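Participant: Just dropping this structure here.
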Amino acid sequence: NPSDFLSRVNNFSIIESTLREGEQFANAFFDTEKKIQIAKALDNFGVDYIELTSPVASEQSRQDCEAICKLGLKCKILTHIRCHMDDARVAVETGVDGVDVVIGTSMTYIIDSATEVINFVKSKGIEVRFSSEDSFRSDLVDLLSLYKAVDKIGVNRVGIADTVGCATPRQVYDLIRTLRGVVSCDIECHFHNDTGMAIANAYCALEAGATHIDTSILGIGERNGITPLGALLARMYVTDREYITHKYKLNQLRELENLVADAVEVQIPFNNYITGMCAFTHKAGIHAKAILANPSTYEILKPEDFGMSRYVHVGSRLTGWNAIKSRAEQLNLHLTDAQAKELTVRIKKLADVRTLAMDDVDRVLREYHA
Amino acid sequence: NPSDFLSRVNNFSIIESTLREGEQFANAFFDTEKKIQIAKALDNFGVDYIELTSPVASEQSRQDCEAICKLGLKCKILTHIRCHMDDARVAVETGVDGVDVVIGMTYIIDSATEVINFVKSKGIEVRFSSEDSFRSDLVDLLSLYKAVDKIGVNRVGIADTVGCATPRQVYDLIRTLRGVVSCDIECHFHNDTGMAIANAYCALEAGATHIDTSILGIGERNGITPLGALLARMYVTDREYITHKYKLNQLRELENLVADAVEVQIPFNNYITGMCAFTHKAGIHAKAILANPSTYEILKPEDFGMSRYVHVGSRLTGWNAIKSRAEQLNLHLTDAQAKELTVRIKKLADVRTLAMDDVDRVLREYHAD
Ligand SMILES: N[C@@H](CCCC[NH3+])C(=O)O
Ligand SMILES: N[C@@H](CCCC[NH3+])C(=O)O
Ligand code: NA
Ligand code: NA
Ligand SMILES: [Zn+2]
Ligand SMILES: [Zn+2]
């Protein structure tokens, strides 16, 4: 009971990191124009913050950070620096709303260096966050003493980052809960998905009092990336439907993912949360009898909350035009006769070149909107 | 730290359910021969149990269950039934090693006693499970497991059929169940909200002894705990245990075998075997972290049959992209093979723009060593 009072499950902010973490994705090479498209779409979608690659990284990186701060977006624009006064100056000139100071223990000297940079940023009227890299493989007592010191100085947020992807949910819960007892400020969390824990860790972090979670569209990032944006929203929606459906424009998630999928040349995985081919499907037939209750009894995600029309009850392999129509009708693409013709021409010239895959259905449909 | 004594993180069994949960996957239509292939590959990979679609489901289900029990596999073959005596008779005749009795208050426990004792009298292992355990009345559920434990079963089963359970709620439930019963505990987790691997992990921490998985997680809706994903997690917790128990270098072929049968791509971000799993960004974006990218390698590629993390500077295109990935996968490609692959890769880009998913797709037909 009492700890429910600290839970942030229906009162948190997303720090969208497709334009920071996502630039570490193996196939991400965003140009200025494509970053701007993504920033605008993220803002329309309803995230509170977007984070950008450090403006010290490169020239184009500094220019793009300046351009994005000039767009008039509703969400706040963040970036990050190393703990050097040099970098801080560059960052505050760009027009960002906040700066993360990142350090690694991954001792008395850290506290001193960190104070100069924190007060400089603060004096420029800018939000300041203080974070550690590889927080779960850093000495616990040193880490916490450091957060305590910077809390006494005054920052807006402190950050925990599982950079390596080894943290487990109850381990995260316990650390965040202790951090929540040590500091008086807000708490942001960043979780790598190497072992499948990035969404679970995000959730436990919120339960323990974290106020801000980093996400990435389709989870793109270093290695297999971080907490996916869509995946977190699916989880948080189950916890509080009315909060998530009103805060975000959930019916825009598919277009937002397709925009990134195009840029980084990937297919939306068949089992992607919400938007994957198979996410809103039930098996009909001899295999529906494999559970005791009717398949429709298990619909934790309501399809129309996410812009879709139904669960598809699959009893046979739908092939050709049949597969396209079903998926298109599920996605609310009201396809004209002329559109239906191209698709079955493209879908043929595809299957004739190579034996068709379930993923190809969504792939040939990408170019279409509701 | 006393509860560490109850943890099963380095001492557990996998109940592989590609041939039960997986048949509920939208595009799964396995024939006898394909089931037999998957069952043999699973046994070689080293899982302790496979689960099969109930032999009451259809004629072909019944036939396929019989055939698989006759293959001489090392792993135990399980099936499941409803709490009905007729179903029990069919199941025991098939030659399975174990039967799960699945239910949805006094009437339940009388019927359950009847079925359990029958199965036990055949010298077959018996498991008692509930469907949608996390949306059932807690006190009725636990009283039920207690009663069934006094009768004596080999295992009790918790199933998050709907995919709403959270890791700490899983931990508390399994932990209470471990206090209530004296027997083994199996857990089944759906992945609608991304919690299936975390729930599996927490269940092991709390004393569960058996976890259901599926290849690529395939199952009803977006499926259950994935086989590869669970092993990646469990490998980090105990590398020596996982690497000596499973044949992890056969994971890719195992997934490709299923992927081909159910007509899907291997997702770009798939645990271990996805295009991107063993990649670092090189360049201006390597500077986004403080430490060298190679500091963050919780999974060692050579433990999973791979040769390196690929350090990505530019966009590798054409045969340059194929070569990089084939060398990562230890596919020693002949000049003849390298030729035909370059032929196809263009005879595909000339139909449309290449996804990085395509690289793994054209490589599927190729084996290591
Ligand atoms: N990619 C960085 C992000 C740290 C974010 C800190 N606010 C990491 O994994 O450590
Ligand atoms: N498909 C069933 C499997 C139950 C397994 C119980 N041993 C479910 O999700 O509930
Ligand atoms: Na406090
Ligand atoms: Na006990
Ligand atoms: Zn990161
Ligand atoms: Zn299931």
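Swiss-Prot numbering applies to chain A: residues 24-129, 141-404, in that order.
Note that Cβ sites are derived from N, Cα and C of the backbone, with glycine treated the same way.
Not my notes, these are from Swiss-Prot:
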type	residues	note
MUTAGEN	A:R43 to A, K or Q	Abolishes the catalytic activity
BINDING	A:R43, A:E44, A:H103, A:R163, A:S165, A:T197, A:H224, A:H226	2-oxoglutarate binding site
BINDING	A:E44, A:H224, A:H226	Zn(2+) binding site
BINDING	A:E44, A:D123, A:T197	L-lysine binding site
MUTAGEN	A:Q47 to A	Abolishes the catalytic activity
MUTAGEN	A:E74 to A	Abolishes the catalytic activity
MUTAGEN	A:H103 to A	Substantially impairs catalytic efficiency
MUTAGEN	A:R163 to K	Severely diminishes affinity for 2-oxoglutarate and substantially impairs catalytic efficiency
MUTAGEN	A:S165 to A	Results in a moderate decrease in catalytic efficiency
MUTAGEN	A:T197 to A	Exhibits a 25-fold decrease in catalytic efficiency
MUTAGEN	A:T197 to S	Results in a modest decrease in catalytic efficiency
MUTAGEN	A:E222 to Q	Does not affect the catalytic activity but impairs L-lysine inhibition
MUTAGEN	A:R288 to K	Does not affect the catalytic activity but impairs L-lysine inhibition
ACT_SITE	A:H321	active site, proton acceptor
Participant: In DSSP terms, helix, strand or coil for A:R288 (mutagenesis position)?
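Facilitator: It is helical.
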Participant: Restricting to the chain of A:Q47 (mutagenesis position) and a gap of 6 or more, list residues whose Cβ falls under 8 Å of its Cβ, or answer none.
Facilitator: A:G255, A:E256
Participant: Nearest to A:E44 (2-oxoglutarate binding site) in three-dimensional space, by Cα, is which of the mutagenesis positions A:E74, A:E222, A:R288?
Facilitator: A:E74
Participant: So of all those mutagenesis positions, A:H103, A:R163, A:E222, A:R288, which one's Cα sits nearest to A:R43 (mutagenesis position)?
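Facilitator: Out of the listed candidates, the nearest Cα belongs to A:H103.
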Participant: Can you see whether DSSP assigns A:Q47 (mutagenesis position) to helix, strand or coil?
Facilitator: helix
Participant: Of A:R163, A:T197, A:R288, which mutagenesis positions are close to A:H224 (2-oxoglutarate binding site), meaning a Cα within 10 Å of its Cα?
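Facilitator: Candidates kept after distance check: A:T197.
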Participant: Checking the recorded positions A:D123, A:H226, A:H321, which are within 10 Å of A:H103 (mutagenesis position) at the Cα level?
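Facilitator: The recorded positions passing the 10 Å Cα test are A:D123.
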Participant: How many Å lie between the Cα of A:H226 (2-oxoglutarate binding site) and the Cα of A:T197 (mutagenesis position)?
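Facilitator: A Cα-Cα distance of 6 Å.
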Participant: Against chain B, with Cβ pairs under 8 Å, which of the recorded positions A:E74, A:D123, A:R163, A:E222, A:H224, A:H321 show up? Give them in sequence order, please.
Facilitator: A:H321
Participant: Could you give the maximum C-alpha to C-alpha distance in Å for the residues A:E44, A:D123, A:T197 that bind L-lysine per the record?
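Facilitator: Greatest Cα-Cα span of the listed binding residues: 15 Å.
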Participant: Excluding near sequence neighbours, so keeping only residues 6 or more apart in the same chain, what lies with its CB under 8 A of A:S165 (mutagenesis position)?
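Facilitator: Long-range Cβ contacts: A:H103, A:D123, A:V124, A:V125, A:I126, A:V192, A:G193, A:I194, A:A195, A:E222, A:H224.
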Participant: Kindly point out which of the recorded positions A:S165, A:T197, A:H224, A:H321 have a C-beta less than 6 Å from some atom of ligand 1.
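Facilitator: By the Cβ criterion, which requires under 6 Å to ligand 1, the hits are A:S165, A:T197, A:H224.
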